[PDB]
Amino acid sequence: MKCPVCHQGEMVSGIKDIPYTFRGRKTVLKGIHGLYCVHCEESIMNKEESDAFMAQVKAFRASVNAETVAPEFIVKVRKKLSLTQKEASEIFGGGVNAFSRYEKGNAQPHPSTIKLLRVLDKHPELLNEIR
């Protein structure tokens, strides 16, 4: 309907498909009312709307959280201890397209690297006492 905040699209109520994930566990919350149609930035949602979108994204988030770890933790550990793609591979075993696949969770088949990273975030020297 308008957008005097950014002047990009037109915040207008119109439920649609909200793909929370697009890497593996893609879970679209088909039915997210609010204010959108062309843009995807200046969006607005009320209590009910937020409750729905949240209830969904949350339900899936948790259900999926049951897995080993998240695609954010791993990368976070590699960027936290400055574990270059070379060192992390020589110690953990990321490989080549690690960061990439790992980002989506395709290279994180619950290997050993994960068990090392989780304990590495707290022990930036473990990699040296384990390598």
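Looking at the header, which is where the method is noted, we find solution NMR.
Just so you know, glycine gets a Cβ as well, placed from its N, Cα and C.
The following features are taken from Swiss-Prot:
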- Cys3, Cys6, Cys37, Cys40: Zn(2+) binding site (BINDING)
- 74-127: domain 'HTH cro/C1-type' (DOMAIN)
- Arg61 to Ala or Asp: Decreases DNA-binding, decreases thermostability of MqsR-MqsA complex (MUTAGEN)
- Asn97 to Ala: 50-fold reduction in DNA-binding (MUTAGEN)
- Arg101 to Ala: 10-fold reduction in DNA-binding (MUTAGEN)
Report task. Provide the number of Cβ atoms within 10 Å of the Cβ of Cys3 (Zn(2+) binding site), excluding the reference atom itself. Result -> 16
**Report entry** Shortest C-alpha distance to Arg61 (mutagenesis position) - which of the binding-site residues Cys6, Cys37, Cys40
**Finding:** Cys40
Requested in this report: List the same-chain residues at least 6 positions away in sequence whose Cβ sits under 8 Å from the Cβ of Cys40 (Zn(2+) binding site), in sequence order, or say none.
Outcome: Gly9
Query - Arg101 (mutagenesis position) and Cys37 (Zn(2+) binding site), distance between Cα atoms, whole Å - result: 32
**Report entry** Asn97 (mutagenesis position) versus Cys3 (Zn(2+) binding site) - Cα distance in angstrom
**Finding:** 41
Query - CB within-chain contacts under 8 A for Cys6 (Zn(2+) binding site), separation at least 6 - result: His39, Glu41, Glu42
**Report entry** Cβ contacts of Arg101 (mutagenesis position) (under 8 Å, same chain, 6 or more positions away)
**Finding:** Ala107, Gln108
